[PDB]
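Student: Take this structure, written in structure tokens, and hold onto it; I'll ask about it next.
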Amino acid sequence: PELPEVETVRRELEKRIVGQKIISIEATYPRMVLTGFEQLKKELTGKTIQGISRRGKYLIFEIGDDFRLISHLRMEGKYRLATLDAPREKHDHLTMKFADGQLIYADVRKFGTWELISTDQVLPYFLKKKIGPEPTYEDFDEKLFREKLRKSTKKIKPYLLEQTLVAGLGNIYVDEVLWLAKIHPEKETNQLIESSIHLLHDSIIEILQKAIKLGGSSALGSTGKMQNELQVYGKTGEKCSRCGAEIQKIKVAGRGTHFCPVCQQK
DNA sequence: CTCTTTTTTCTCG
DNA sequence: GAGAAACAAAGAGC
Ligand SMILES: [Zn+2]
């Protein structure tokens, strides 16, 4: 999940579990609770879910008066709302049981994480992670973005993936954004001119907001439509919609990287 | 059979 | 920065 997929999950959870009292919590893989499973079970059992927020790719359950459960889905994490009698599935790891159903977390690769912290610890938690601004016109200041790009020799794709210039891009939307902005993923950032940086800035906001509107690319969130709008990601060998050149795939800083060699000049 | 492929954060040099 | 670890599964190829 990237930011649009996490936001989609957030919205669905907000609609359905806000106001629910947690009756019990069970784990078959307690080790994914980085702050300690038995501790979380003791603290949250009997508390009511008050809200669900998001920061970058992180989900934040607001529970009780002053608890915040920070959940990261990493590569394959999936939530679903199931009946209390639902059968166990192979990669289900945790469940919060309510009176009329349960929220189950599954993750084939076991990468996803849960951390229980307090309300006043949330802002420091994200400062420590060095997460950059949300991708909105209000929060994503082009001027600082420009200054950071000017002073780095990092390649644009991996720098964007750091979450530090702006929060929320993963492999799919970084590839999509760079195609939209006509920038090659290996471009050193200090080579980008002002007009390119402006187009990149706006393209990041536009692509992510579009993906949110379309419910993400493809349990909660599994109804997305953004996948039908992808121009390069996973489109190796197909033709660029703009110029007709074949989309190419290369490896950049360890990641599969899809681009048009005409539209995105090296 | 081996090798490659698919978010974050570490070690290494 | 480069490479790989955390982990599981699927596909290609010998
Ligand atoms: Zn093109």
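Shown for chain A, in order and in Swiss-Prot numbering: 2-138, 140-220, 226-273.
Cβ atoms here come from the backbone N, Cα and C positions, even for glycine.
Got these off Swiss-Prot a minute ago, pasting:
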type	residues	note
ACT_SITE	A:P2	active site, schiff-base intermediate with DNA
ACT_SITE	A:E3	active site, proton donor
ACT_SITE	A:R262	active site, proton donor
BINDING	A:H92, A:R110	DNA binding site
MUTAGEN	A:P2 to G	Loss of activity
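Mind running through what each feature is packed against?
Tutor: The number of other CB atoms found within 10 A of the CB of A:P2 (mutagenesis position), across every protein chain shown, is 23.
A simple way to gauge crowding: the CB of A:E3 (active site, proton donor) has 22 other CB atoms within 10 angstroms, across all the protein chains here.
When secondary structure is read from DSSP and collapsed to three states, A:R262 (active site, proton donor) falls in the strand class. Residues within less than 8 Å, Cβ to Cβ, of A:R262 (active site, proton donor) and separated from it by at least 6 positions along the same chain comprise A:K159, A:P160, A:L163, A:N173.
Counting only same-chain residues at least 6 apart in sequence, those with a Cβ under 8 Å from the Cβ of A:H92 (DNA binding site) are A:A107, A:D108, A:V109.
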Student: Tell me the Cβ contacts of A:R110 (DNA binding site) under 8 Å, same chain only and six or more apart in sequence, or just say none.
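Tutor: A:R75, A:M76, A:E77 - these are the non-local Cβ neighbours of A:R110 (DNA binding site), listed in sequence order.
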Student: What is the straight-line CA distance, in whole angstrom, from A:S220 to A:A226 across the 5 unmodelled residues?
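Tutor: Spanning 5 unmodelled residues, the Cα-Cα distance equals 11 Å.
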